[PDB]
Structure formats: structure tokens, C-alpha cells
Protein chains: 6
Amino acid sequence: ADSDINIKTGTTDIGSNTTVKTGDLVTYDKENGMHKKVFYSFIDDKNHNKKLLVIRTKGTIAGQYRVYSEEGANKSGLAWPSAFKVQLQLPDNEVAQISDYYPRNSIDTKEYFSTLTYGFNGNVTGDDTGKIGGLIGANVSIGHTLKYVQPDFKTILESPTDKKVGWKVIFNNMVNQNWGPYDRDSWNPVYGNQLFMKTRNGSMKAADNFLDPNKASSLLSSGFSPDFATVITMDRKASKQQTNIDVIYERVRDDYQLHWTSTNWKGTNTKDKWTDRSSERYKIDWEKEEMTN
Amino acid sequence: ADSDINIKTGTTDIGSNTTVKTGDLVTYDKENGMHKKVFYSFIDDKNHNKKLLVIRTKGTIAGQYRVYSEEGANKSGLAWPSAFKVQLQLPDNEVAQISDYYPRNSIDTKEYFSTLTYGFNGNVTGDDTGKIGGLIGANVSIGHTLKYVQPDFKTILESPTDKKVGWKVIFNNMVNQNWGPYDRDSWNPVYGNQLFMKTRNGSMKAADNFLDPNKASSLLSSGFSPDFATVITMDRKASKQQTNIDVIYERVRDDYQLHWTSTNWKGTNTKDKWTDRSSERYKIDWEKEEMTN
Amino acid sequence: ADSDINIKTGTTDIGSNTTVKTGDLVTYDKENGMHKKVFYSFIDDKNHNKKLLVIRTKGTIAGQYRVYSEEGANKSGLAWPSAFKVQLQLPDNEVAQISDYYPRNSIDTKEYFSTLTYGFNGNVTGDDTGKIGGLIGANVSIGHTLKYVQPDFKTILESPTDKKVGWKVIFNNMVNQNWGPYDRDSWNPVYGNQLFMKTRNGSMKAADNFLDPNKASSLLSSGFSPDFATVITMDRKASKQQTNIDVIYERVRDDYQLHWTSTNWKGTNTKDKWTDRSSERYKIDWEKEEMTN
Amino acid sequence: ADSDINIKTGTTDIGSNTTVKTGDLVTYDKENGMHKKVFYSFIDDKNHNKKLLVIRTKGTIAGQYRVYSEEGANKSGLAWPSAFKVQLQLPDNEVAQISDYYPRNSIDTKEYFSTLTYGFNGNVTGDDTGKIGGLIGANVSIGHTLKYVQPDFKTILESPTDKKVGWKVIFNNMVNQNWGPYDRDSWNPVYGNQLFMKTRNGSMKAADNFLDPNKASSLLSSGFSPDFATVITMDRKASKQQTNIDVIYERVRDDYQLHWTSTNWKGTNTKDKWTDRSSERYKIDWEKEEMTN
Amino acid sequence: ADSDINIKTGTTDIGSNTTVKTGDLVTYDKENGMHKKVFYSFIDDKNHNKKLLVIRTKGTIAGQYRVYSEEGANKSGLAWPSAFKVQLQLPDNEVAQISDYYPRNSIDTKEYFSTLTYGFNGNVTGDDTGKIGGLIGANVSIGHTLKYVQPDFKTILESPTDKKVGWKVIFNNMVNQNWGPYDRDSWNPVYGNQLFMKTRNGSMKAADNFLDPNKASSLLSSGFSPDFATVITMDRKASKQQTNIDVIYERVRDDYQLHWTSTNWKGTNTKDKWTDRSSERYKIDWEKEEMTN
Amino acid sequence: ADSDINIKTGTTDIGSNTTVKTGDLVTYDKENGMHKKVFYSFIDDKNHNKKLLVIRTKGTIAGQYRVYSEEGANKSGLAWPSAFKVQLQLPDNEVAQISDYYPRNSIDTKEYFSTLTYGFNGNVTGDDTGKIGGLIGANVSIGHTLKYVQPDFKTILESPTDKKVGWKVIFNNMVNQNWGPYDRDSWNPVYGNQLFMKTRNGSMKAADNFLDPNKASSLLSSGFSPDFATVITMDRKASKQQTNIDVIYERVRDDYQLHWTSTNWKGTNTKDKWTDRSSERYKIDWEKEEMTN
């Protein structure tokens, strides 16, 4: 921080004594169930070597966790979102550049416990018959415990360039009725992948043996709301002061099936079965300081 | 955060050098037990590409946790709120759009502990006859503990569109006298669903074996107070500057029944038995900057 | 928060550039042991569609925990506060409305631990007579732990309407000398309800066997200090600009009896035996911005 | 909080555009070992319906933990502070009223853990004589752990009226050299009350077997420093604009006695054996805005 | 802190009453997969004895966790980033100097638990054949537990000079599907280094038995975003007011190889196999207050 | 704090309404590997009885952990930093004085847990031969656990005078691959001091059996960055308004050696084997308010 290097807090920040122009653009993709919103801000700070545009991609991508197929009361399929993505990209010829973005990837951590225990113990015995016993034993033990926190979905910044940047919010693992957690590769010889399995031996229809969406991550059904920031810089001398930028909102769905094996339910999961993409092109005008679609 | 992208904090926010018009609208629906309040704010920031309206839906929806029927000291039923909802909807023909909302869905997390321990141990026996013994054992154990916090109710943002948005605050699980927690599906072969059961063998009227409301989640009886924000944007060039919007407050009740088998108490719960819906239309005048009903 | 929807913090609040008129009104009800204080504030913000009055009910209701009954050396009774209440009410012929209140009901939570542990272990034996013993075993163990924090009293907002609002701070459960906790229904076949029982077999007068107030929640004796806010809105065009409002401070007391049973003490608790109600009418003059009693 | 009811923070607070007059009055009572200090502030805010006076009582009351009696090397007594009190009282004829005070009583909490564990385990044996053994067992258990933090002294707001208010800082319990905690009633058949017992059977004089003051709560010896605030309101139209108020600082002492039983030290504690009271009258002049003694 | 030495906060910071010149410079290195961004700030504060330039190196270095080799179906290698580095260096002939930098190295800590437990116990036995028996045991244990937090990567400031400074974010250790953690030296006689081994006995080809990147530190694949700051000072009297500086972004990759023994999978890791170096020369002009590349 | 004594925050602090002159002085000692930086500030506050100079000693001293000798494959030595020091001293004849400094020594704490557990257990046995067994036991246990956090290095303020002040950051203890912690006196009869021993039995060259620096405290290699402040006061009437001050940056290295015992590695540590001192003289001119070297 500025204070760490003996400089007045905020001394190096951009934006002071500058008139900032903001805007809001909303688009609803019915087919893809995506409410997409861009909130932008043009900052042309004259004490800065470039014009700046901050693009905040928000809105909400519905989850759409849903039983889609059902062939027999012993077989059914469930579609669920294994990944949500937001990506922005400047066409090859553009002179403006991706300069910054937030959030970024943070370094995870874990706590580790190492334990060593020494012990001795004696023991004198007897009986109503006069006999007397004796016991002397020792003991040692080495314990190791690992502790780490894990979110239902991980928010990752995709390797950016000066032309593109993106974020993917991917399913990590999830608790199923106080068990697991489970993930896309969880496997049990008897039950297979129990990720979204309600009962193991329940005797009901297949379509009726999936975890209640309310008892699972809310992003799976109701959805995830992007809140990412992208900073584009533009030279004041660039010959062309109009820039196009394409934005993609995407949902990748997995296929989780449950079938009855005469004795119990067994679950299977196939990755990236379906991909839903919604694309929009925005026109950036650095002279009028407006963004449109 | 603005500071993460080297921008002066607050530089991109809307509302400066703007006169904000606010207002309060209260409606009480006695039949449905709902105190409904709208707190709105028109922000027509000329440096923003559109007019802005912030609609805050508050007040509170009574829980209405009560014994509604009773067919003898052996049977009785209890109605309880399994869900509270608030929805805002713009008629499809409106040019105005839903642009943002808060709160949204947050990624849940959990703690995982994996432990591995191994030890050795000596032992020497002996009796007053000169006999000497000896024991040598070793062991290993693998253990894993899962930890996660669970609210009694979950606050969820439903998949919004540019015309409708909503929230649902649904019953999750609950502690019953230091045991459980229990949920809508909890089932015991002997007692059934004990969620709101006061005693297991209690020898009293059935209408009196329901948990004391003071010992259960306060939202079940006294109620929940919505505190949601919805932002609507409007083009300043739109020919028609009046917008209608409907707001619905809702309560979904389950049916928890208790009957005396002959040896103990057994509980059962029926989902979404009743739905109380209170709707109301408001008129948004973007030129006068006022909301009415 | 305003920042969550890209708006400058505070942009939406009421009160700026407004002269606020405040007042203090204190009333002491000796018979009911109640110090009742109203702190009011008139906010007539011309950019808000209505006049506002914020009423803060404070002061403090004495607890009055006491050994009031002494029927011989084997019987004695203790009166204690199981609930404290504060209620505000507008008459039915009023155009003014209850618009907001604080605090409200919060969603409680609980932490849950699920553990699975298994292990193996060898074991060879031998005595000074050639014999050699062997042992091989395994083990599995499932365990779950429920953790939840519990306040001595719970502060609850009762289902409000546009004419009435209220809070009740009710006894939840309490620790009795490093044990329990106990509540209004704790029942032990031998000692009954030990909520406020000092000793179990002590040989003293029944009146001297109650828990020292200094060792129980301080609200039980010294008392609870309300700190609630109610906001009332009034249309500036309504014919009458005067409003009456009744405020009621209330204390509900239980009766904890202790009796000697030949060998030890046993306790019983009777619910809501007494109710100390203290009401007062206030006049609100919206034109002079004064509140009086 | 004001933000909870959509009002600009601080809007309803008193004190703006007002000249506040403050003062310090210090008194040292030698016989009672009490440094008494009053810090006052007159706030005559013209947009508040009454004049206000904030009286803060500070200073320090010496603990005075000390061996007062000695009867040979077998018996000795120690006087210690079990309570510190501060009270303010307006004569009954005064029109001025006590309006608020701080701190007040807060709701205490506790943590409760409920645990259930399942357990199964097999086993096989076989000596060198070729005979095979076996063993199959199961197990189950329930555990409860209560956790709660306990201060050495509790700060309590005594039930106030519109004429008097006070606080009492009472001894709760205390750790004695890692043992305990112990309180005023602690009892052990062998040693009695070990609250301030240095050793259980040390060979020294009684007057030398009391716990080192440095190893016990600092309030017991060096003392307690009150930091309470009392708010008094006054009608501006009151004919008489002078007010008298008495302020009392107090210390209540218990009697801890030790005596050699021939085999070990035994402790006894007598409650409220001595009370040291220091009262002083102050004159409040609401017109000159000064307090004097 | 300034408050610690009785000085008004910020009193000694640089930057007040100074016009600061800032700039952004973005460069994308396709061959090396690096988005490089320099955000600079010239602060020529006349009450400071020298000119100052704050250089912040940001952007992001892709991780590039990939399967580069595959000699058959039973042997494949994975290239992964063991270190990310950012360095700045002023030619040795420059009069300008590196003055400060952030972050720096912080002192690590660890928690230590030492336990001593001693116990006693008895046991009285008796069989239906009138036989009685006793049992008296005793024991003592000494436990020791070590707790410490371990980031997947460590951020280290390399020993700087007045001409060169750098940081290195090096792989520390990581959790592999709840096991481990593992590091570059982890070794098992059976499976070798299991750092990125998906299965121990799977029958898939080698190239398909590497841990899925989504289940490993996100810096390994998507990458790390540098956020370092360097402060350079310059004498205002210096004859040459232009300075060259080289900035180097680097990625060091290890080579983790898997091969099927015939019974299971065995992994090995080769350190610093490859190094990707991306260097760039910037021109600093202290008179014009701009940086260019 | 000021607030604790009813005084407006910052009222007693120095610096307001004063023009502060600051400066940066950088020196790099190549032979001792020390980047030395002084950031100073002259504060001549006219409402303060003396001129002040705040000197902040920063920069960083390289750790320099390294294999210095390799006499054979069974013997090798390692040099490492056991202490880092920064000292300032005013010559005996100087009238200026050391007045304050930060950080200072903080009082350390530890957590102590004392436990007592007792219980009972019955046991009924029986077999096919007809036998009927029985068992009754009792048990008591006393456990103590000590918990305390320990930094790898301690930062200590050396005893200052009005002419000298200093800080020493000394090696405390350190975890070695999950074991230990070890310190400078750690000793095991078999392996001796395992402080920086990589493997106990490893069959490689001694020069290759030292802990990987990345797996040890970062200060050991990359170095420590001082961040200390000392304030010097000067009488405005002192005849000589020039002051000399000498600054020392120091590194003290220990010698850690490893030799092969023909069966395993054995570590040894020799204290303060080497000392690297870098001294610098600065001239303080209180009239021009500049500092030079």
C-alpha cells in the first residue's frame, strides 16, 4: 500500500479532477436464460497517459438444474451447470488494450498438524485367591491432520492477453445431506457417483430420486451473478477512436443420470454434455465517451 | 475494488451532483398478514446514460405458525411457513428494464479435515509365580471430518430477466431441542418427521405436542422482514415515461401433522399445502419522479 | 449496500439539508418498576414524499427476580421475568403509518460436524513358555456433532402492521453453576426443573436455596434496557396533522417453586403467572414537529 | 442503525451547532481510599426539547485486599473487595430527570455441543497352538459439552428510575493458581473455600498462606476505575434552574479466613462484612452551565 | 505508526501539494504467454530531497500446466510452473537508484502445544463362580502438536541492491485430492512423487493420468498476476535526466513424469527443466515525466 | 488513547500547520550485501518545545544462507543468519537526543488449559458354559496443555539511551519439514542438531543434504527488511545546530555443519562464527533541515 512506501494514501490513483461518464446496458437472452448487464465508466484523466474504460460485467446466468429425460421409473437424467463463464475480447485489429481486471487468482492455503505422543503405564492386579499380577507397557503414536476450506465453486481468472480476458466459475465439490463432499469424479463401486442422489435404495421413480435443488448449491438452480471488472486503455492519438468488443456469457452443463440396479440406485456423470453461449458486440466510442449495443 | 485497479475509490459510482427524489409507500394486507413497504429513490444522474430508480422492498411477512386442526387428543395439524417470497414484475410491453438487484447468491463453502495416525506399543506381564509375559501391538487409523454452517433459512435470488426478479427465503433445516437438525424430509420409522415434535412419548393432547414457537426459528411465527433492492433503468428518450410494475409478497405453508400410533408420537409433513399471495400494482412516473399505488 | 449496485454510498438516504427536531420524554412507573424513555426525531425532508418521525423507545424495565413466596421451611417461590415487551400502536382513525422498525428477526445458524473414522491394528503375544499369541482387528466409527450458540434471552420483532409494532425479549435458556443450560421446561424426574435451584440436597430454608442473582443473567434482576426504533410516515396533505400513539412497556413473570421432598429439592415453573403492563399515550403534532405526553 | 432505516448516519443525533461547556471536579477521600472524579458536559441544543447534562463518573476505588487479623500461626483473616458501586441520586423534589445511562446490561450467551457417535469393530485371534479366536462388538455414546466465558467481575447497571441510577461491579469467580475457578460459595469438605488459599498444608503462619495479590485479579488490590455515564434532562421553562445531585462511591468487603486444622488449611468466607461509603453533593446550575462541589 | 511516536498521522508522507503524472504501458508476449503491464507514477514533491517514480508491475503470467511429452501409452510428462518471477534492473551506469519495494518478506510463525496427562484407575471383578478380583492402574502421557499454515505458493522478495530488485512466487506444496500435501521432493518407494498423479492403479494411458487442473492450484494453469511496487529515486541535479530500466517476467517449469511399473503408477519430478524469460526495456524521462517502451 | 481521557482524538499530536521537509538516502554495500535506506523527516512544529527528526531505517539485509565449505562428501558446512541488527548512535558530545523509537518490546502471552476427568464403567460377561461375569471400575485424570505462538525470528528493541538505540531480529526457532521446531541449541544424541538437515540417512553428498532454502524461513536467504523509526529532538537554542549520527546494519552468521557417522548424518551448530558490519555517518543540519551522507 502507498503507506508502506511512505507515500500519501491515494496519491497515485487515477480519476481526480475528472468528469466520469457512466452507462448501463441490459440484454436478456430468453433462449439461454441469461440476464446480462454491462456497467461502464469512461475515465479520461489528463494527468494519465491514456484514456480508460472500466467495463463491469454483471447480471445473472440462470443455473437450470433440471430433470430432462425419463425412460422408465428406473432411469432418469438430470442437467446441471458445471461451469459459468464471462469473456470479453477485442478484435485482432483493435489498438485499445486489456490493461487490468479484477478479481484475479488468489493463492490457496491449508493448515497442517503434526502430533507426537509418548506414554507409559503400569498395573498391579490380584484376586480372592491370593494371586498377584503385574503389567508395564509403553506407547508411541504419530498423528497428522490436514485442514483446508473448499468452496462449492471456484472463481478463476482465465489467462488474459492484451486482447482478451475471462473468468470461469467452476463446480468444485458439494456436500450432499451431510456427506461427501462429492465432485464430478466421485465413484463408489456400489452407488457410483452419489453427487445428486437423494436416496440410495429408495423405492420411487428415478425422476424423483434427485437431490432437492434447495438442499444443493443455489448456483445450480437459481444461478450465478457475475461481478467482474475489466479495464481497457486507449491512446489519445490512436487514429481510430471506435472500438468493438465482444462479450460471451456461457453455461456449461453436465449430465447426471440415475438408474436402478435391481438392488439399489447408481449414479453416473458425463462432463460438458451441453454448452449454452450468448454473445453480444458492444461499440465503444472514445470521443463521445459512450458504449452501445 | 476500485483500489485494485488503481482508480480513486468511488470514482465510478453514480449519483454525485444529482438531486435524488425518494419516497415511502406502505400497504397492509390483513387477510394475508403482510406489512408491505416500498422505499424508492429516483436518481437521474446526467453523466449516466439512463434514468435510474432504486426500489427497496421491505416490511415483513408474518410467519403464522399455528395449530389449525385437531381431530381428538390423538391427532392435530400445524401450518408453518416453509417459504417467503418477494417478486417484482414489469409488464412485457414496458421499455424500462430491471438492471441490478441485491442481495445475490453467494458461493457456499465447507471445511474438510483428513487425519492419519499410527502408533506402536509395548507391554510386559508378570505374576507372583515367576512367569513373564509380553505384548507388542501396532495400529493405523484414517479419519475425515466435514464441517459446514447451515442457516435455518436460505436467502436466494431467483433467476431474473429484464422484466422480472425475485427472492425466496426458504426453510433449510432447524435444531429441535439440541438435536437434529431436522428438515422437511427428515424421517424416522418410529417417530416419522420430528421437526416440530415436542415430546416422543408425551401423554397429552396432540394439539399440545408441537414445539414451543420460542424454541423454534423466529421467522416461523413472528415472521421475516424482506430487505431487497431492485434497480430499474429507463431511457431518457423513451416516448412513454410512465411504467407499471407489480409487486407480489408471498408465503408458502407446509402441513405438519402429529398422530398417536398407540405407543409413541409420529410426525408427517406435507409440502406446499397452502400459498398466500398478495399482489399490488404501482405506477412509476419518470418525469415527476414519484411512485404511487 | 449502495456500492453493491454501483451507487455512491449514502446517495439514497433521507435527511440531508434538513433541520431535524428532536426531543426526550421520560416517565417512571414506580408500581411496575419501569423507567420509560422516548427519544424522538422529526425529519421533514422535502425530497422525500412524506414526513418522518423516528421514535426510539429506551429506558429500562427492572427484572425484579425475587423470592416473594415463603410457605414454611420446605416451600418457597421465586418470581422472575420470562419476557419483556415494548409495543407501539396507532389508533384506527389515523392516516399516519408504521413504515419501518429496527431491530428485526435474524436467521439463526448452527454448525454441523460429520465424522467417519476407520482403522486396523495388529497384536502379537508371548510368554516365557514358548507360547505365541496373535491378534488382528479393524474398526469403523461414524459420529456427528452439533454446535450452536444460544443467548440467554432472544430479541424478537413481533409481526407488525401499518398500525402496530412491537418487540419481545424472551427467556431462552441459562447456565446454572457450570451446568445445564436449563429452560422453562427442563424436567428431571428426581429434581424436577433445576433452572434456579442452588443446591440439590442442601439443608437450609427453601427461601435460601435459590440461585444468587449475581450468578444468573443480569436481565433477570437489574433489568433489560430497550433500544428499539420505529419510523412513522405521514402524508403532508392529510387533513389532520396530529396523531395519537400508545406505547406499552410490559413484563411477563413466571413462578419458580421449590419444595423439599423428604430427601432432596424439586423445582417447578409456572408460565406467565403475572403480567405487568404499563401504557402511555403520546400526542404527535406533525406541524409543530413536537411530541408530548 | 440509522442506515437500517434508510436515514443518513447521525441525522437524529444531538449536539450540532451548539457550544458545549465541560468541566472536571476531583475529590480524594483518604479514609475510604477513593479517587473520585466527575467529568461533565452541558449540551443546550435548541432543536432538542430539553437541556442536557452528561455526567461521567470516573476515578478509582482502591481494592484494599489485605490481611487485617492475626491470631497466632494457625489463624488469620483477609479483607477483600467483593463489590464496587457508583450511584447518582437526584432529590425527590427536583424537576430534572435521569434520561439515559451507559453501559447497560447485555444478554450473555453460551455454546452447546451435542454429540452422537456410532461404533463397530471386529477381531480375530490365534495362539501358536493353532486355535482360532474371534470377537465382534458394537458401541454408541452421547456427549454434551457446555462452553462459556466468565469475567472475574461483572459490570451491572442497577435498575434505574427517573431520580436514581447506579452500577455495581461484582466479584464473579476467579482462577486460583490454575485451579477453580472459585467463588464466594465454593466449598470443599477438606479445605472449605480455597478462593485465596496459597497452600493446602504449607508449614508457615496463617498470615502468610493467602494468595499473592499479584496472582489474583488486579481489582482486588490496586482497584477498579469506574467509567460510567449518566444523562440528565431539564425543561428549559422550569422556574428553578439549579439542581442538587448526590454521588456515592462504595466498596463492599468480604472476610476470608484461614485456619490450620492440624492436618491442613481450611478456608471460610463471610459476605458483605464491611461497607465503605463515600458520598458527595454537587450543585448543577443549568443557566451558568457549571457543576460545583 | 505515527501515532506511536506522537505525530499526526500522514505528517511525514510524500505527495501533498504535488501534481502527479501517471501512465499505463501494456505488452503481451505470445510466445511466453505473458500479459505484462506497467502502471507508473512520477511524484516530484519539492519538499522531498529527490524526485520519485513508483513502478507497479502487474498483468499475469499464464501457468501453462500441460502434457508435453508422451513416449507410448505408459510414459508421459507434464510441464508445470514451479516459479513465477518479476525483476527490474537499472544499468550499472545509472545515477537513479532503487529505493523501496513492496511486498517484502514477513516473519513466519507456528503454534506449539505441549501436553502432560497423568491418571489413576481401579477395577473390581467377579464371576458367577464366586471369584473376586481387583485392579489398580496408573499412567502418564506427553503430547506435542505443531500447527502451521502453508500457502500453495510463497511470495518472496529477493535480496535487492540499489540497482536491482525482484520477486519470486515459488511453488511450496499442494493437496492432491485430500491427501498430501506434496512438494517437489515428495517420495514414496512404491509410487514415487505423487504430486500430480490422478490414480495409483488406473488402466488409462499415462497422458490421461495427470491431476485435473481444476483440482490443483489455479496458478498452475490459469496463472499468477504480479502486483509488485518499486520505488526509484533520482537526484534533481543529475546531469542526465533520462534513465533506462529493464523489466523481466519469467516462468520456471518443472517436469513431472509418470510411468507404469507393471503394478501401479510411479511419478518423478525434475526441477527447473525449462525457463521462459520475457525481457523489456523502458525509457524513463524525469523531465517530461513519462515512461515509454 | 486520547478518547480514553476525554480529549479530542489527535489533539496532543505534533505536526499540524507545519511544513515538513523529507528526504531519501540510499547506499548499497556490495561486500556485505546490504541495501541501506534512510527516509527522514524534519518537523519543526512551533507549538512544540523542540525541533524533531524522524529517521526511518529501511532497505534490506540479504540473508546469505549458503554452503561455504565442502571438505569431502561426508562433511560440509552451512553459513546462515542468526541475527540482523540496525543501530543508531549520536557521538558523546552531541546535544541532540534520542527521544522515541518504534517498534518496542511487547509482552508475550501463552494459553494454559487445565483439565480434570473422572468416570465409571460397568461390565457384565457371560458364556455358553453358563458363566456370568461382572465388572465395576473407576478413573480420574488430570491434564495440562500449554499453547503459545512462536515467530521464526523475534524483533527486539535493544536497551536505548539518549545517545543510542537499536533493534535486533534474532533467530528464534523453525519448523523443518513438519518436524521440530528446532533452534540453535537443539540436540539429539543420534543426529545432533537437525536444524537444517534435509535427510537423516540420505546417501548423497553432505553439501547436498542441507534444507532447501525455499522450505525454510525466507529471511535466512533472501533477507530481512528493517522498518524501524527513531525520533531525535533538538533544542532550538543549542549553540551547534549540526549533528552527526552513525548507523550500523549488521548480520551475524552461525556455522551449521553436517558429517556422516558411517550410519547417518549428524548436525552441529557454532554460534556467531561471523559478523558483517556496515557503518555509515550522516550529517544532520537542523537549520537547512537536510540530512546527508
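Chain F is numbered as in Swiss-Prot, which gives 27-319 for the residues shown.
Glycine residues also receive a Cβ, built from the backbone N, Cα and C atoms like all the rest.
What Swiss-Prot annotates here:
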type	residues	note
MUTAGEN	F:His61 to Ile, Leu, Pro, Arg, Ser or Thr	No oligomerization nor hemolytic activity, wild-type target cell-binding
MUTAGEN	F:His74 to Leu	7% of normal hemolytic activity, reduced toxicity in mice
MUTAGEN	F:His74 to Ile, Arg or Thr	No oligomerization, altered hemolysis, near wild-type target cell binding
MUTAGEN	F:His170 to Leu, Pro or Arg	Decreased hemolysis, wild-type oligomerization and target cell binding
MUTAGEN	F:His170 to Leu	16% of normal hemolytic activity
MUTAGEN	F:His285 to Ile, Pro, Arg or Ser	Nearly wild-type oligomerization, hemolysis and target cell binding
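Cβ contacts within 10 Å of F:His285 (mutagenesis position), excluding its own Cβ and spanning all protein chains shown: 17. When secondary structure is read from DSSP and collapsed to three states, F:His74 (mutagenesis position) falls in the coil class. Put simply, F:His61 is the one of the mutagenesis positions F:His61, F:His74, F:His170 whose Cα lies nearest to the Cα of F:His285 (mutagenesis position). Rounded to the nearest whole angstrom, the C-alpha distance between F:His170 (mutagenesis position) and F:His61 (mutagenesis position) is 47. By a simple count of nearby Cβ atoms, those within 10 Å, the most crowded of the mutagenesis positions F:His61, F:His74, F:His170 is F:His61.
F:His74 (mutagenesis position) and F:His61 (mutagenesis position) have their C-alpha atoms 34 Å apart, to the nearest angstrom. Chain E lies within reach of F:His61, F:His170, taking the mutagenesis positions F:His61, F:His74, F:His170, F:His285 and requiring a CB-CB distance under 8 A. In three-state terms derived from DSSP, F:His61 (mutagenesis position) belongs to an extended strand segment.
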